[PDB]
Amino acid sequence: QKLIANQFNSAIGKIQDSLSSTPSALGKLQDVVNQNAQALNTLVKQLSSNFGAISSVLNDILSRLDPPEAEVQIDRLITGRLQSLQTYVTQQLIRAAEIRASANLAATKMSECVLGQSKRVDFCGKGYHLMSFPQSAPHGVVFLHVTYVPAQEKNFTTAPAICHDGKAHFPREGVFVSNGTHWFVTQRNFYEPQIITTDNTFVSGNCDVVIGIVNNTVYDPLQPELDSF
Amino acid sequence: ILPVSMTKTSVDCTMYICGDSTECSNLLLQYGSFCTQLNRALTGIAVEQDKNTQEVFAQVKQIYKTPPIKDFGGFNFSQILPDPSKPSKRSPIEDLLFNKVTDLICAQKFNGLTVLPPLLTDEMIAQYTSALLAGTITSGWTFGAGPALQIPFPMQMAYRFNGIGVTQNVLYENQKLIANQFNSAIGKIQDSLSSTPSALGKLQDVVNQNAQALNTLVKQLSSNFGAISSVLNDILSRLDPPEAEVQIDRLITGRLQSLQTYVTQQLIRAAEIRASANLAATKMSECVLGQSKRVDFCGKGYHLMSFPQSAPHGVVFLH
Amino acid sequence: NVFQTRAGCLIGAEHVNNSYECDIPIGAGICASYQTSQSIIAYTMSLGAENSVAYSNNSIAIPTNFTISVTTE
Ligand SMILES: *[C@@H]1O[C@H](CO)[C@@H](O)[C@H](O)[C@H]1NC(C)=O
Ligand SMILES: *[C@@H]1O[C@H](CO)[C@@H](O)[C@H](O)[C@H]1NC(C)=O
Ligand SMILES: *[C@@H]1O[C@H](CO)[C@@H](O)[C@H](O)[C@H]1NC(C)=O
Ligand SMILES: *[C@@H]1O[C@H](CO)[C@@H](O)[C@H](O)[C@H]1NC(C)=O
Ligand SMILES: *[C@@H]1O[C@H](CO)[C@@H](O)[C@H](O)[C@H]1NC(C)=O
């Protein structure tokens, strides 16, 4: 527990540094804001375009052309300005669909990563998901995915089962491993060797149908009580 | 089968709407920032599709290899592992997928329509697929969540049987039967893709729709849109500049809006492919790099494990 | 220095025969970077570190320690 807490605190501090050292860490948010301003900038800049008319300014056209003779020039600007505004609205609808998809993903991650513990691999961060912590960010959310990453592996000679008394013993949960001479049963995700007992293993039939089985002793826990008797 | 990437097209107004027409060019710049926006929209799509491929396939920063002696307790992955014999390092299934998906793109390319090549060329996409395969066999569900921890493939499958509530003894007694069923099922996938070609319709439609939109964008320059003619050097060679100005403008607004519609369709299409690429990326993360309990997500049935396969502008999962 | 990429003609970037993680994506598997007198190099993408997992019919790798990694998204 002490090591886990120290690793957790160090990882959180590293997240602070990573976001501090890397401001671009939020490119996915900044791009959205940049995209909005760019579209707005483009929408404003179109009013500086005459779209084939004499001038972009309307008071200019109305102060130097006749009303029925500025009629066509007025209409040209109306078509161009409204088409430019049509384009912006369509871009916003495209971009709103993208953000809605991202917001649904964020809402899903909040439901599963934060409000629970998801078995979906690489959904809530790379590794075995432990928990997640949301953070409010400008026009977005930042999840800190606390994950359990196995670190220091070690090659062991393993076996599908153990034939003790002519009957195959399979690990109840975990795998069978051997340090070279002795056989142990351990968890799949962390080397915690345990003596093979009848409580760590179950039995399924004789021991000449599984390939890869190795003869070994299955320590019956209550046999020493027979010796005590 | 899931579409992942799309053809990275890129328009250029000052050549699409009109080439070798300076009077049209300054008439274009009178319109303003439509076309710097359109190149921006399409380069946004093009980067997006490069990122789609980069996130469906590049789930691993390590390129794994299967052992040179390929025994796995009876499972025969030769039909999905890359061939060391063929020049293209793809599996027969990958080869089969590539030959089942069908110069025409250069045609539109001639008309101011650049087709940028994908950043991840298909041989390196195949390397990711081979890396994901080699990790899934050698390590299993572990290489996608930290270090690549080797494990006997039958032991890994026996665990995956344990993942679906079937105790691992069931496998070890029936390991020969499971391996035979596995190899037979893989062979049937080869035949199914060979016999039924439309199998890859979800990919072919994407390619077809791309060409169709590109094809439409080229057939629009052959329409006068109400102007005297569709060719600009014709209007400039038989009308005055202050007189052809209106007819030139009519072709500009017509060609420009036809460009606007194609860009809008591409944005719709890129969003649809973005959704499919995210789904493919999710399936690769869960079906391949793990074992998902999500029913009917990784195929019909209790999911054991999955195999990616690179296909032209997409990915094919063997669930 | 002139180099012929499938994405086009690349002028000003020398074409090394090494392979690194993609720094600036050119296209068609070519990525450019600023590395060694330092110049701009154009190489073929290195998809990752080449490593074979020591698979064996009776060998398993089991972690002995772990890291509680807090990624961000
Ligand atoms: C195997 O592990 C046991 C401890 O559980 C130890 O007593 C024995 O000497 C070890 N033998 C080897 C080196 O395989
Ligand atoms: C695995 O293969 C070796 C031969 O390379 C054999 O000697 C050994 O008994 C086998 N162990 C199993 C089936 O796990
Ligand atoms: C285990 O014992 C059997 C005889 O019961 C023998 O045939 C076999 O070679 C021994 N080795 C194993 C399977 O570990
Ligand atoms: C798989 O079967 C094919 C024949 O269909 C054979 O050529 C190949 O060597 C086999 N590969 C393995 C890994 O058993
Ligand atoms: C065990 O693991 C190490 C580190 O991955 C590897 O270098 C070594 O060759 C492996 N040995 C065996 C026999 O698996």
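Numbering of chain B is taken from Swiss-Prot, so the residues present carry the numbers 726-827, 848-1064, in order.
According to its header, the structure was obtained by electron microscopy, 3.1 Å.
Cβ atoms are placed via backbone N, Cα and C, with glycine included.
B:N764 to K appears in Swiss-Prot as a known natural variant, with the remark: In strain: Omicron/BA.1, Omicron/BA.2, Omicron/BA.2.12.1, Omicron/BA.2.75, Omicron/BA.4, Omicron/BA.5, Omicron/BQ.1.1, Omicron/XBB.1.5, Omicron/EG.5.1. Sequence-distant contacts (6 or more apart, same chain, Cβ under 8 Å) of B:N764 (variant position) comprise B:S735, B:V736, B:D737, B:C738.
According to Swiss-Prot, the natural variant B:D796 to H carries the annotation: In strain: B.1.1.318. Reduced to three states, the DSSP call for B:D796 (variant position) is coil.
Residues within less than 8 Å, Cβ to Cβ, of B:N856 (variant position) and separated from it by at least 6 positions along the same chain comprise B:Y741, B:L962, B:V963, B:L966. Under the three-state DSSP scheme, B:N856 (variant position) falls in the coil class. According to Swiss-Prot, the naturally occurring change B:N856 to K is described as follows: In strain: Omicron/BA.1.
Quoted from Swiss-Prot, the note on natural variant B:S982 to A is: In strain: Alpha/B.1.1.7. Counting every protein chain shown, the number of other Cβ atoms lying within 10 Å of the Cβ of B:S982 (variant position) is 9. Taken residue by residue with DSSP, B:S982 (variant position) is part of a helix.
According to Swiss-Prot, the natural variant B:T1027 to I carries the annotation: In strain: Gamma/P.1. Spatially close to B:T1027 (variant position) yet at least six residues away along the chain is no residue at all, judged by Cβ distances under 8 angstroms.
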Where B:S982 (variant position) and B:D796 (variant position) are concerned, what is their Cα separation in Å, rounded? 75
Take the Cβ of B:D796 (variant position) and count every other Cβ within 10 Å, whichever protein chain it belongs to. 13
Can you name the variant positions among B:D796, B:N856, B:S982 whose Cβ is less than 8 Å from some Cβ in chain C? B:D796
Using DSSP with the three-state reduction, classify B:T1027 (variant position) as helix, strand or coil. helix
